[PDB]
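Contents: one structure, followed by commentary.
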Amino acid sequence: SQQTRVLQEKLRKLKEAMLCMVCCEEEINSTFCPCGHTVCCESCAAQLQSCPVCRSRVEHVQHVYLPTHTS
Amino acid sequence: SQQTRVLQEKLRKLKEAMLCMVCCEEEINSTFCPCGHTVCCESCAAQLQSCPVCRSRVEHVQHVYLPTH
Ligand SMILES: [Zn+2]
Ligand SMILES: [Zn+2]
Ligand SMILES: [Zn+2]
Ligand SMILES: [Zn+2]
């Protein structure tokens, strides 16, 4: 039904919000510290000097284990 | 259809996986450091001296800003 299409779209959008903002291919699993923005996979987060969201200096990257992880 | 019920269940399970594993009421927004388990809201994470997943000592809690919030 049309209701099925609406639910498919909500699911797709939620799952797309879980992917890296830089490569769009791998799941987000890394946090820039101390700002806390958690928007990148480990590879893309590794060479950034400043946060791509708020421009704060990245002192270090903290790996995150999220219950939503499926890759 | 039956597919509408199947999609409703998938959406419910994904939304539940984004909720605090302790209180089941608020969104996950906190990481236990240094282990990295990110399974609690800020109120439950403030009250735990040990990680509820791996039992490692919590040295500090890091707030996380997730695009899904
Ligand atoms: Zn990436
Ligand atoms: Zn930031
Ligand atoms: Zn909680
Ligand atoms: Zn842990």
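Numbers here mean position along the shown chain, with the first residue as 1.
Method on record in the header is X-ray crystallography, 1.5 Å.
Cβ coordinates are placed from backbone N, Cα and C, and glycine is handled just like the others.
B:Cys20 to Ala (Swiss-Prot position 387) appears in Swiss-Prot as a published mutagenesis result, with the remark: Abolishes ubiquitin ligase activity. The DSSP secondary structure for B:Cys20 (mutagenesis position) is coil. Taking all protein chains in view, 19 other C-beta atoms sit within 10 angstroms of the C-beta of B:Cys20 (mutagenesis position).
Annotation of the published mutagenesis B:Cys20 to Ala (Swiss-Prot position 387) in Swiss-Prot: Abolishes autoubiquitination; the original residue is retained in the structure shown.
Experimental mutagenesis at this site is recorded by Swiss-Prot as B:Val22 to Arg (Swiss-Prot position 389), annotated: Inhibits LDLR degradation. Counting Cβ atoms from all protein chains shown, B:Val22 (mutagenesis position) has 16 others lying within 10 Å of its own Cβ.
Around the Cβ of B:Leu48 (mutagenesis position), 14 further Cβ atoms fall within 10 Å across all displayed protein chains. According to Swiss-Prot, the mutagenesis experiment B:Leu48 to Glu (Swiss-Prot position 415) carries the following note: Inhibits LDLR degradation.
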Cα-to-Cα gap, B:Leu48 (mutagenesis position) vs B:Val22 (mutagenesis position), nearest whole Å: 10
Those mutagenesis positions in B:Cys20, B:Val22, B:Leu48 whose CB falls under 6 A of ligand 1, listed in sequence order: none
